[PDB]
Amino acid sequence: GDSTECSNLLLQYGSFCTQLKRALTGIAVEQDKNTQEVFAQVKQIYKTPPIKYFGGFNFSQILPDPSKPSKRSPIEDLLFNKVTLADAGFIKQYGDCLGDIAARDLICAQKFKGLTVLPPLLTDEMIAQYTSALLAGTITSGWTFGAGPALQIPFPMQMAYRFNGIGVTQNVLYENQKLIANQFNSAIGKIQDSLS
Amino acid sequence: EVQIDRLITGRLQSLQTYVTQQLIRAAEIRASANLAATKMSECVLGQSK
Amino acid sequence: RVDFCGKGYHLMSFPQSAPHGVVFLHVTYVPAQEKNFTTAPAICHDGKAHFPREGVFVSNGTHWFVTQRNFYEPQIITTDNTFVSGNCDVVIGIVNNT
Amino acid sequence: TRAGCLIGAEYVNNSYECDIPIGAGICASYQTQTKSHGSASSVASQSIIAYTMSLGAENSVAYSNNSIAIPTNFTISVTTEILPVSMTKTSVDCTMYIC
Ligand SMILES: *[C@@H]1O[C@H](CO)[C@@H](O)[C@H](O)[C@H]1NC(C)=O
Ligand SMILES: *[C@@H]1O[C@H](CO)[C@@H](O)[C@H](O)[C@H]1NC(C)=O
Ligand SMILES: *[C@@H]1O[C@H](CO)[C@@H](O)[C@H](O)[C@H]1NC(C)=O
Ligand SMILES: *[C@@H]1O[C@H](CO)[C@@H](O)[C@H](O)[C@H]1NC(C)=O
């Protein structure tokens, strides 16, 4: 606590605090490494094209929403609301830094006990930006953006490639392109319904 | 001083156990995150056979 | 496996011992110097749809070729590198060619 | 910044790659700028600047429903992956250490 009397006895036990703090700092930098390795697999941010016709496929629930303040996708919005949010280390001049959304405000209490939660190096806004860049590369470039320069390709062509990659002749994909698009849209809708 | 020493030992053991369980579940999270990076590379950045 | 033996298309790897560890010299292939072309999903000829066997259809503006998906090398589209399967109505975006 | 208060570093609207992660996308760096027109290796003020992280060059992939990109050349890259294998095996004489 706020006591030097205990601290004098505390330092007698050695560099145990040094080890504990080093372990926690390693854990935190490892979390940063985890986020960077999962999301920051590219160093170019790709802009989603304005016209979003992709051969009948519908990515509205996964592409970013321009009207949303945070530009999160509807599916990402569902995932954001459903999960019981913790704190993210934000600050809104509230005294308690960030405003937790009526779920786990007790983090403020956890702040008082000589402890805090550190914000991620990538904010959820720029994490979503990385995710949007990955999605735009996948939709536009395919797999090529991960092995060097991004090489644009129409989405039905990438679907033909993915068909060929599982031992199914890609011509089938073009003979039932509309069926595949409809099944994908329905499956995304059912994903939303199941998650909600 | 004796009672504070006892409480320090108890809280230090609690913190040490917390840090070790965080290390274990952080190794678990790191395995899951290496799996997630592998899935990003082979499922999102490519097609995995 | 993508990005398992280094970024890019992994060609080979060489081990090198180091104090308490190993260093892999991941010899990988990386593409560069890209050119943009006009592409089609299939070629409509004689009322039937031809799909490339192994590559992809590109056009520099006036002529249509089929190239390998990872290295630019135009080749004249023939029956040896394409297969006919279907009819010229279902393919959304088919392109007349020879 | 959302992580807290930064003193001694000047905020810069330009964005570079992260060097010293401060937090919430904000990074610090020791930069050599000629704004003060003073010495080359030492500016009149503190050279510690803070900036929003540049996630990368904002490339715009030229998507079109009939456009493709094909690479004409290549580079044979030799990167280096370092894997720890075996830590130094250690023996502790329990009796000699403790007693
Ligand atoms: C291709 O061009 C735009 C770009 O996406 C698209 O909206 C349109 O429907 C397509 N037009 C044709 C003729 O294929
Ligand atoms: C395209 O090809 C078909 C047969 O391959 C032919 O009937 C048609 O006239 C051609 N042109 C157009 C614009 O469809
Ligand atoms: C396309 O390639 C062919 C290959 O011989 C060439 O004859 C033609 O001039 C090229 N067209 C353009 C616009 O470069
Ligand atoms: C490909 O790039 C290499 C660079 O290592 C260059 O020497 C070579 O001339 C290039 N090839 C062509 C056909 O431009």
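Numbers in chain C track Swiss-Prot; the residues on display, in order, are 1039-1136.
So this one's electron microscopy, 3.2 Å, going by the header.
From the backbone N, Cα and C atoms, a Cβ is placed for every residue, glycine too.
Taken residue by residue with DSSP, C:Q1071 (variant position) is part of a strand. In sequence order, no residues are near C:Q1071 (variant position), counting only same-chain partners six or more apart with C-beta under 8 A. C:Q1071 to H appears in Swiss-Prot as a known natural variant, with the remark: In strain: Kappa/B.1.617.1.
DSSP assigns C:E1092 (variant position) to coil, not to a helix or a strand. Among the natural variants in Swiss-Prot is C:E1092 to K, noted as: In strain: Theta/P.3.
In three-state terms derived from DSSP, C:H1101 (variant position) belongs to neither a helical nor a strand segment and is classed as coil. Neighbour density for C:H1101 (variant position): within 10 A of its CB lie 11 other CB atoms from the protein chains shown. Under the heading of natural variants, Swiss-Prot lists C:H1101 to Y and annotates it as follows: In strain: Theta/P.3.
One natural variant named in Swiss-Prot is C:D1118 to H, and its note says In strain: Alpha/B.1.1.7. In the three-state DSSP scheme, C:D1118 (variant position) falls into the coil class. Within its own chain, C:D1118 (variant position) has C:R1091 as residues 6 or more apart in sequence whose C-beta sits under 8 angstroms from its own.
The number of other Cβ atoms within 10 Å of the Cβ belonging to C:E1092 (variant position), over all protein chains shown, comes to 11. Note: the CA-CA distance between C:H1101 (variant position) and C:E1092 (variant position) rounds to 19 Å.
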